[PDB]
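Asks: The structure that follows is given in the form of structure tokens.
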Amino acid sequence: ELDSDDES
Amino acid sequence: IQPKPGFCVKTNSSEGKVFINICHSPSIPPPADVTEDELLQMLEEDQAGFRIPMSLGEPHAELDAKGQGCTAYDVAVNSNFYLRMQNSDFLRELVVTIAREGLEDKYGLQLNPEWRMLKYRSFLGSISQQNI
């Protein structure tokens, strides 16, 4: 999914 | 010269989280000029060298998502040059590498060579300042 610092 | 934001690179460093904000300012000037051909090849030689002027701002501390503290660096290049970079993975990877490499020297010491680039965030800090 994503990184823990954007805006599985 | 107040840098306008570009992208943001999450990495780590033995003691914890490091974010590099790659910005750009029209006033730097670029390593004008060359195309993919010449510089894919002149890394193998040329230096030193070496061009790619970049300003490497002081560290500044900021909070991460979980509320723990971490370190952020702002690196500026030329705007005109930045736009070249943005539709080329190789050049991007190069700028990141020079950015980590030149930072390690100025501030010491260890940085993770391996990294991630954020997708929805262009900058972690404010951002400052700089050296007009």
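Numbering of chain B is taken from Swiss-Prot, so the residues present carry the numbers 48-179, in order.
Method on record in the header is X-ray crystallography, 3.0 Å.
Here the Cβ of each residue, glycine as well, is placed from N, Cα and C on the backbone.
One mutagenesis experiment catalogued in Swiss-Prot, B:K57 to E, is accompanied by this note: Abolishes binding to TELO2-phosphopeptide. Under its mutagenesis annotations, Swiss-Prot gives B:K64 to E the following note: Abolishes binding to TELO2-phosphopeptide. One entry in Swiss-Prot concerns the mutagenesis experiment B:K153 to E. Its note says: No effect on binding to TELO2-phosphopeptide.
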Asks: Might you list, by sequence position, any residue in that chain lying six or more from B:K153 (mutagenesis position) with a Cβ less than 8 Å away from its Cβ?
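Replies: Counting only residues 6 or more apart in sequence, the Cβ neighbours of B:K153 (mutagenesis position) under 8 Å are B:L103.
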Asks: Tell me the Cβ neighbour count for B:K64 (mutagenesis position), meaning other Cβ atoms within 10 Å of its Cβ, over all protein chains shown.
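Replies: Its Cβ shell of radius 10 Å holds 20 other Cβ atoms.
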Asks: How big is the Cα-to-Cα gap, in Å, between B:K64 (mutagenesis position) and B:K57 (mutagenesis position)?
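Replies: Cα to Cα, B:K64 (mutagenesis position) and B:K57 (mutagenesis position) are separated by 7 Å.
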